[PDB]
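Everything on this sheet refers to the single structure shown next.
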Amino acid sequence: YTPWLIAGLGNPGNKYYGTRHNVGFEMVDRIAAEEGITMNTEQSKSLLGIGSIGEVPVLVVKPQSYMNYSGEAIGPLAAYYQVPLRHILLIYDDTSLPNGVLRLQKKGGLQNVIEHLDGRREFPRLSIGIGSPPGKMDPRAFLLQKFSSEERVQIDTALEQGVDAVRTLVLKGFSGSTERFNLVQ
């Protein structure tokens, strides 16, 4: 019955759609699509929507900036709706995990450096692995690439599973997510 704010990181520009570094947007779009939440409110270029997962009320947000998502979008909304920090889930692409690999973590480089810059370890977080830039590709290009066919199959799987994970977390907490999703227990 305590609400969650679920935010996915990315960029609303058209060129970013379906690219590696935008996968958190895809995830929140799936969540909202699957949970019946309409995201038709804009704050600048950020998109939001309110609905619920089961009886739990949830606000889903796609902040327009990678750099300042907290301050811009998440913080003010969470405040208004009085969402505890522990119920602000961030979802984003993680170059530190292989493509498609999901990881749900409670609160507490490059990935690591970035995380440490933005304070993301203070929230529960769903990482969607995208792997790291090969050989020595321009990181800019790498992040902008669209998944290859083989990679997309893995990412589809992750998006499918991700919805369920998030639904679980919201409905049964970390403990329920553990129970349901961890092989090793």
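By Swiss-Prot numbering, chain A shows 59-166, 173-249, in order.
Determined by X-ray crystallography, 1.8 Å, according to the entry header.
Each residue, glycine too, has its Cβ placed from N, Cα and C.
Residues or ranges marked as active site, proton acceptor by Swiss-Prot: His79. Its Cβ taken as reference, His79 (active site, proton acceptor) is surrounded by 21 other Cβ atoms within 10 Å in the chains shown. Look at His79 (active site, proton acceptor): DSSP puts it in a helix.
A mutagenesis experiment is reported in Swiss-Prot for this position, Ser102 to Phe, and the note states: Loss of interaction with CAF1 and CAF2; when associated with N-100. In this structure, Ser102 (mutagenesis position) belongs to neither helix nor strand by DSSP; it is coil.
The C-beta environment of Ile108 (mutagenesis position), restricted to residues of the same chain at least 6 apart in sequence and closer than 8 Å, consists of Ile95, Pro115, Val116, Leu117, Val118. Swiss-Prot gives this note for the published mutagenesis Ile108 to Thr: Loss of interaction with CAF1 and CAF2; when associated with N-100.
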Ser102 (mutagenesis position): tally of other CB atoms within 10 A of its CB: 11
Distance in angstrom, CA of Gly166 to CA of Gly173, with 6 unmodelled residues intervening: 16
